[PDB]
Amino acid sequence: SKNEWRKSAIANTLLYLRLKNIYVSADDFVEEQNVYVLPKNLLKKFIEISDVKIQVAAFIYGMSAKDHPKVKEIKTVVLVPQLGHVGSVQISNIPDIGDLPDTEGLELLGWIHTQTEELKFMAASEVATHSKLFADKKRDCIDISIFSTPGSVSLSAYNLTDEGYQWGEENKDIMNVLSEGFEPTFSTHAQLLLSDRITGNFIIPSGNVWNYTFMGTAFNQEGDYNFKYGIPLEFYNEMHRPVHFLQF
Amino acid sequence: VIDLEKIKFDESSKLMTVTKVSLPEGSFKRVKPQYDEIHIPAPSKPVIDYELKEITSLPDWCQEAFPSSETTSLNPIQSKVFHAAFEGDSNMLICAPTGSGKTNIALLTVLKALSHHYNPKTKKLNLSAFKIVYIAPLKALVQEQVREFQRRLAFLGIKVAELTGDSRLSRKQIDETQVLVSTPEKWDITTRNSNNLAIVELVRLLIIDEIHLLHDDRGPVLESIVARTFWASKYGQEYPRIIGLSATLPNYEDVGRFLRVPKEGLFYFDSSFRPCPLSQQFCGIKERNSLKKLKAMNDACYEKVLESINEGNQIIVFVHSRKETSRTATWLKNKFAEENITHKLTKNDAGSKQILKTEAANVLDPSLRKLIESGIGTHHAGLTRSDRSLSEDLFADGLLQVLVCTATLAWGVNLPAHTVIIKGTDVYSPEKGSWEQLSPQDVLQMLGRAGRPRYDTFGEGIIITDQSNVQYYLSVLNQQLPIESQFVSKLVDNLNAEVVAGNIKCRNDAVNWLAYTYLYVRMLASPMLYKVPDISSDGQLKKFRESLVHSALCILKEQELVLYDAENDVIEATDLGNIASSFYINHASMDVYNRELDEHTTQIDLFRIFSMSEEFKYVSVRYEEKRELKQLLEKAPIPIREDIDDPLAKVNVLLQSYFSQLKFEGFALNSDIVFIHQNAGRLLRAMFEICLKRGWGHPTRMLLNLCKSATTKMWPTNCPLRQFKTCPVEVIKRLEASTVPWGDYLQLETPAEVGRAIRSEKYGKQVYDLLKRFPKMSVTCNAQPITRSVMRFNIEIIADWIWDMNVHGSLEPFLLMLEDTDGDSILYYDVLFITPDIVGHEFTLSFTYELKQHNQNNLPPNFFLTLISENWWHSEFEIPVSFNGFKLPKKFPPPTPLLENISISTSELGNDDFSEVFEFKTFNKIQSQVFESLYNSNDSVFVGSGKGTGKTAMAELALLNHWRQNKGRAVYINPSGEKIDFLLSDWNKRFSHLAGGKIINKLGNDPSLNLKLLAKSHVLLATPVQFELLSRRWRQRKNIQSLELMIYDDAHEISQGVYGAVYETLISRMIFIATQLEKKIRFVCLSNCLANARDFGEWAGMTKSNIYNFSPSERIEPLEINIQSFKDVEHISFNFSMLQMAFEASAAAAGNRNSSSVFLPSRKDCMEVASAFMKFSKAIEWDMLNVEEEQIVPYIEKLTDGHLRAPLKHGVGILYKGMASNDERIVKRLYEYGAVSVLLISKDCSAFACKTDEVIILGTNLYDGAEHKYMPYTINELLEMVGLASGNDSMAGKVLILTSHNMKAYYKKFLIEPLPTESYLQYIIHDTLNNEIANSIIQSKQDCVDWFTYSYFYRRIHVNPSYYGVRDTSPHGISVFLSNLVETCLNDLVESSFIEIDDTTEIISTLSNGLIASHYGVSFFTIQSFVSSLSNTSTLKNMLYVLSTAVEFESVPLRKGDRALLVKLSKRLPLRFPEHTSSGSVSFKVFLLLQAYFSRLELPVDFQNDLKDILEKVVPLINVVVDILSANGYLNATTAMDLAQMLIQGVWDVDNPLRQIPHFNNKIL
């Protein structure tokens, strides 16, 4: 089919229904270990703008609590310019949000994304793109994998260890002929707790648009962009799709 | 329960209630192969028994109302009606045949209406308090009549207008016109919407053209209007001149009883009185075949085209569709080329075919190039205007022998012809998704172009129709078609509208409402046709009306339009009902929108929701169209889940097609898409309003842009340069395909970069101007937590573009929307109105949001404040709010309730002489409580007691104690001047001679006098600034520290802006003095109810034991406050409903011996409301003076102000600022005597506390030219107003506050829970800091912070660091804030040479400018302005102008539209205000009024008070001017002095030295 986008664009309308059933996939809680808190308000909007078919990701920023520094409260997210695929995604560099206010103390905690599949470990593409950029900047960054399957969604947070960084770094090119060396043991289950008390917000691109699946011809994966506070757009928002309107 | 379907007429298009038709003799039927020709001869001329009025027989003032006519006389129809139509003023109904010259008939009545406003001797006409309205079926005819009524009545000076009903903003400026011509719907919407009720009373003439539409689908509207007129008259008692123009049809009888027409006005004319007798011929086609009917019509047409033309005259032909006119033209052209082409060629080849071949030969571009040369015409609604003009001009001049045209010609241009022919008749109607026969009105209107009165002896009409129609069009054209009501069809809608207006609250209201409908009368006249079961029992149709009313009302109930208690009979309109009525939407659609529209709704669903509307009920998806549609549906830009064989999809497709402005070949598709894009606007607007009222973000956000796309034919993906009517064609397409963000083009601040961006030098210079003319703004805002549960938002906005009137128009509205983190829920919304003269002039705005209980406990990250243009693309700009972290104030602690007291007496006072002061042996309840700590204790003491409880008497005790103990000098502080003025006149009558004391007040205008007054008196009264002006040099003035008692009355105003900041500074100083000089001072603070008094107490060094603070609900008497919210008033003073409400409450109060006092925004309003009182009272039962009509006459002879004559004469007292002393005495004393229970008070006179039994507050908004909008009342003003309530003994004091929706919550919130007192001190830091530096009190940076520790600001900034902009909530952060604050201030001070910082600890010392500032008490910025403006070359004028710019004048009023008065004065005064500064500023007003003062020019009542206010603040300002000048060694100082004299004696220093002498008039001089 040539008009793939239509079905999906109609389909992902009801993503808010998939939020009527959410699973907090958390294992044994350890007091000594650090723990991440996720705002519900971010999950709401981040999901209801995503897609049933194409993968989408964003960066997460937060900071230590006062009463216990080991508790990492995610405070905000960043939708960078990207070009998604099914199961995989081409996202850009770490945001340059030094310009914006309240950016003093906003610690990059990792990233968060939809999952077309339903695994219990970081995927080779995930380990790859995670190892890219994050490896030689901060190995303490985490990966929040969200099962976006129809009917209901599920959140699972993972912490990539040296094996995936080394394997990913050695994998200088996402070779379709490799897919070897990675193992379910590369990732540590990081406790992720969902909270509706804490509230978070979005940092969007200056030009509003963040999805370049229709603007891919001009998409620069490796470039610097200026950002701003605001409210995100849907994956198949009319601004993401200039092409279709001018085709008359 | 009733079936509405059963009641409406089932006969469809044929409302033929009688198959039996009657023809006149002479008519006959001729049978022909393809058709039957049934023809009727032209009617005989009538024999009138009246002589016609000659054009010159008319009155003088109207001779030009009738042109130098060809006959110079009224025709029979126009002559018979003349009596009642011109000399009488009776309502009437004139039913007359085709083309009766309605214009003149209207003009007669118009001229009559003009009579009783024309002044007796004055040869001029009051064009005020007088309006007239003309209702016509279609907009075309409306425009035609506007044209025919504009130049026709120009000589009277009257302005006419087409009611721009396509703009709800263009209904404010419409008031300059007297003659309104419009459609029924625009008028219905206009009259229905309450905001326009203000100007409805003004109308006194209503002409309804083509009333016979009552039988048509539009009828219910006309019926609704007429019903509206005779329904909510209420106070009015006068019904406008009701005049109806009709065609001759039966049931004219009933229309009479409908329109209230007596026989003296009821007229009826038959075909005989036609100005040009019209012959009839009916062609009845007999074909069974489809195509063969095309030739049936064509052959029958050609038969009649050739028939008529062969008889030497012209013809006109109407077609059923659009392009059909050219398809018919081609057929006829070829049919003659086949044969004759001689009769249509020319009437003289030598003098007609010339022009036909020469100038009448075509220059125009369409195919008409060939057609026009055959002697034929085509008036298609779609040709170029010029083509149409040059085309019709050919038929007019006799060249073209046949004109084929669309229906539109019958409505617009008046182009008569001898013979008219109707082809087709069966026409398509998208509303029904099918075909129907041509409507009667269209037929009549078309025949309205038959014949030529002056040229022809007879005209002729010919119709081509099917034999199935035959009798119908005959019944139309021979007085058989009945006029039946269609009201039922929309009854539910018109009922809803009335319920919204508040005109219906129970069934019987609707029952009575229905009595003014045509339906009602026609049901009475004929129950068997409207299917009434029982008129036998009900004969008046009461029961039936009740049933019907309930039957509709419960539908409105179940659809959530209105709320209805079926059993107990009570009705209440809801939001949906208001939206339904005010946006003119059908109930069904509203229901659909209500039920289908989710909060989660996204773009794709909205189109489907749109499609499901009642307006698209019958949208049939014809298979013929299926192919062409599917081609679009496949490639639509917005997904459509509906299948190709489904109406919803068709509608969606066609709308989305319209948004891309596509072309269709099929008529069927085109008519439909036309209809769609026609109704889409109001439908979408309704949807938007709905989504907004529900507080749903994305739906409204999207829908707005959708409405914009709906009107602008463009998607958000297109560039807004497209939106300009004057724009570069080739440039935009290069931008649309650039992938470049559009917003990036705006900051191209040069035509070069523009030229680069668009790839063109030529067009760069053009588009550059458009970018600089594109609506764009820059905004910034912050959050301010008043209290835990309340967050205040403060915004500052600048509009940045060049107002090119040509495109922008008079106004640019903007949607302001405060929303949550997600952008889902809407927290607050408002509409900002950007006018020309506010652009570039950035300004501020603020509003209240009660913090979400969720967020109140857990701080959210940020809110979003978005601003978007209502009609301009990509103007949208949004920003976050607060975010950076805030500490909400801790929830208020409890007040201090009062334990039981029937205690304290005058005998607890030591001296018996003191007991004779208070008189009333008992002490007031709340007053008695604090006695011990006031009369006995010598401690610092605070009393916060509700205003009206008696603090005034409390103040006296402190003095009595201070006196009996022989302490020393006593200072009474109070910003309320009136109270000081009274207290001086009061105290020395009760206190002076009882213990040897001298009491005297103070005029700050002379500090030197005041100092001596201080020294020379035992106790004194002063305002805060007045005494502060002395205290600000306590170091030197010994008699300051000699003080021991200071009373601080109404201290609550230490937050009341700058004067309050000074007030704070004063007591702060006195504390600082008590400290630094060790000798303690007693502070007695008296205030009204406060929040956390603790800070205020600790601040003033109060003994925490005696810092009493009671709540508002602690009143010694009972107060019952009413508050009512009204819609669409938050941006104006008040409205009619509030006025009515107020007077009802007032008169009702007066009826029970409880006199009422009404507060209004201004004198103007008082006068208007006085007149309103006179009309209101003089039309009802309660209407008295409240006293004898005889005994009161003498006081009418006290007219020291004429304005108060006739109003007060009828029992309404007035009070305003600037009132003469005698007047105020008289009126107030008369009020107290009970001579009038209705008191009207200007807000300004809140100071004149005329306490009463019941108080009313009419409006809470007052306009200010400073912020360029309406400003709302605040807690203090309103409270001071409220305090005036004390019912006679047992009676409860009653308060009525009328306001807007946006304010009611706030008022009810803060009137019961007093608002926190914050410090304004932060704004006057430069002044106080500089002053403290001046006296060498503060010498080092540290000493600044040291000084700050004594202020309320310092103690209050710690308990709410959020409010004051503190960067860090921590105390550390606060100290940092103070440090940074002081540092910035000191740098700012040294920047303009106010101080000098001697470096190293460092030491600071005052300099000239600052020393001046501190010496005279002038604001830092005023000094700065003066220094950089005064020069050694400056003259007297320049010094005046420089003076007028002082900051101290910002407190001077700037009334709405006063500029107009200032322009009038500027022509009487020689000195010219520099043109390079805004004349919308107060400096202009000051500059002119000071001249007016110098010229002793006669001024208005407002300007003189403004003048007094201005003059008050001049003396210590001119001294600053001259002292600035004399410091630099500029001799020009001697000028500024010469100015100073003029200011004191009120005269130019150029006049006779004797003019400055009192009362030396010109005679003496």
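By Swiss-Prot numbering, chain B shows 426-1825, 1841-2005, in order.
So this one's X-ray crystallography, 4.2 Å, going by the header.
Positions of Cβ are set from backbone N, Cα and C atoms, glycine also.
The Cβ neighbour count for B:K1376 (ATP binding site), using a 10 Å radius and every protein chain shown, is 20. Here Swiss-Prot flags B:521-528, B:1370-1377 as ATP binding site, drawing on sequence analysis.
Residues annotated as domain 'Helicase ATP-binding 1' in Swiss-Prot, with sequence analysis given as evidence: B:508-692.
Taken from Swiss-Prot, the feature domain 'Helicase C-terminal' covers B:718-921, and the record attributes it to sequence analysis.
Look at Swiss-Prot and you will find B:998-1308 tagged as domain 'SEC63 1'.
For the mutagenesis result B:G858 to R, the note given in Swiss-Prot is Reduces spliceosomal pre-mRNA splicing. Over all protein chains present, the Cβ of B:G858 (mutagenesis position) has 18 other Cβ atoms lying within 10 Å.
Under its mutagenesis annotations, Swiss-Prot gives B:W938 to Q the following note: Strongly reduced unwinding of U4/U6 snRNA. In sequence order, B:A652, B:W656, B:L920, B:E923, B:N928, B:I929 make up the list of same-chain residues 6 or more apart from B:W938 (mutagenesis position) whose Cβ falls under 8 Å from its Cβ.
Long-range C-beta contacts of B:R1107 (mutagenesis position), restricted to its own chain and to partners at least six residues apart, with a cutoff below 8 Å, comprise B:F1008, B:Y1009, B:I1010. Annotation of the mutagenesis experiment B:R1107 to A in Swiss-Prot: Reduced ATP-dependent RNA helicase activity.
Annotation of the mutagenesis experiment B:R1110 to N in Swiss-Prot: Abolishes unwinding of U4/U6 snRNA. A sphere of 10 angstroms centred on the C-beta of B:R1110 (mutagenesis position) encloses 19 other C-beta atoms.
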Rounded Cα separation (Å) that holds between B:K527 (ATP binding site) and B:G858 (mutagenesis position):
35
Roughly how many Å lie between the Cα atoms of B:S525 (ATP binding site) and B:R1110 (mutagenesis position), rounded to a whole value?
41
According to DSSP, does B:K1372 (ATP binding site) fall in a helix, a strand, or coil?
coil
List, in sequence order, those binding-site residues among B:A521, B:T523, B:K1372 whose Cα sits within 10 Å of the Cα of B:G858 (mutagenesis position).
none
Nonlocal residues around B:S1370 (ATP binding site), in sequence order (Cβ under 8 Å, 6 or more apart):
B:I1351, B:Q1352, B:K1376, B:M1379, B:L1511, B:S1512, B:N1513, B:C1514, B:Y1533, B:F1535, B:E1539
How far is it from B:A521 (ATP binding site) to B:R1110 (mutagenesis position), counting Cα to Cα, in Å?
41
Express the distance between the Cα positions of B:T1374 (ATP binding site) and B:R1110 (mutagenesis position) as a whole number of Å.
52
Determine, to the nearest whole angstrom, how far the Cα atom of B:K1372 (ATP binding site) is from the Cα atom of B:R1110 (mutagenesis position).
47
For B:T523 (ATP binding site), the number of other Cβ atoms found within 10 Å of its own Cβ:
23
